[PDB]
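Peer 1: Please read through the structure below; I'll follow up with questions.
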Amino acid sequence: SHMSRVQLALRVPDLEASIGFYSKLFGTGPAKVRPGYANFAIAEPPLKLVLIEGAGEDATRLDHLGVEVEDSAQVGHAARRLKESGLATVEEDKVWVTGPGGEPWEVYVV
Ligand code: NA
């Protein structure tokens with residue numbers, strides 16, 4: 001199986017303006033739009049961009065990060081590898097790990 005892409009989830013103050021900006025930046029409209037969130041599936045560069053409405057803030061912040069893989073089998077291998085590395089993990093197919101500075105990561109399947 002074995003390929004993957006980065007999930008970049010941004011907490012944004014202005015969702016509507018952000019959708020417009022990122023459509024222009026990556027040259028494609030969003031794949032999915034709902035009240036309070038929108039996501040882009042970008043081929044080049046390979047990226048899953050998630051825009052999360054945060055009307056409470058006044059500046060774009062990092063919401064969370066992720067590795068998006070092809071199937072559940074890849075998640076398992078990732079989950080086991082992270083555990084062997086000595087990283088404290090929580091595994092459901094999903095696995096969550098948090099960096100030293102508090103940035104949340106998730107390895108999940110599309
Ligand atoms: Na990527």
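Numbering starts at 1 and runs along the chain as displayed.
If you're wondering, the header gives X-ray crystallography, 2.3 Å.
Cβ coordinates are placed from backbone N, Cα and C, and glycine is handled just like the others.
So Swiss-Prot lists the following for this protein:
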BINDING   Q7, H64, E106  Fe(2+) binding site
MUTAGEN   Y37 to F (Swiss-Prot position 35)  Retains less than 5% of wild-type catalytic activity
MUTAGEN   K94 to R (Swiss-Prot position 102)  Nearly inactive. No change in iron affinity
MUTAGEN   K94 to A (Swiss-Prot position 102)  Nearly inactive. High decrease in iron affinity
MUTAGEN   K94 to E (Swiss-Prot position 102)  Nearly inactive. High decrease in iron affinity
Peer 1: 10 Å Cβ neighbour count around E106 (Fe(2+) binding site)?
Peer 2: 18
Peer 1: Restricting to the same chain and to sequence separations of six or more, state which residues have a Cβ under 8 Å from that of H64 (Fe(2+) binding site).
Peer 2: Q7, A9, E103, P104, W105, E106
Peer 1: If you take the centroid of the Cβ atoms of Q7, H64, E106, the listed Fe(2+) site, which other residues of that chain have their Cβ within 8 Å of it?
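Peer 2: Nearby residues not in the site list: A9, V50, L65, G66, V67, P104, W105, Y108.
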Peer 1: DSSP secondary structure for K94 (mutagenesis position), reduced to helix/strand/coil, please.
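Peer 2: The residue in question, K94 (mutagenesis position), is coil (DSSP, three-state).
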Peer 1: Please give the Cα-Cα distance in angstrom between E92 and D93, rounded to a whole number; the 10 residues between them are not modelled.
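Peer 2: End-to-end across the missing region, Cα to Cα: 6 Å.
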Peer 1: Among all the protein chains here, how many other CB atoms are within 10 A of the CB of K94 (mutagenesis position)?
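Peer 2: If we count other Cβ atoms within 10 Å of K94 (mutagenesis position), we arrive at 14.
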Peer 1: Which whole-number value in Å describes the distance between the Cα atoms of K94 (mutagenesis position) and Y37 (mutagenesis position)?
Peer 2: 21
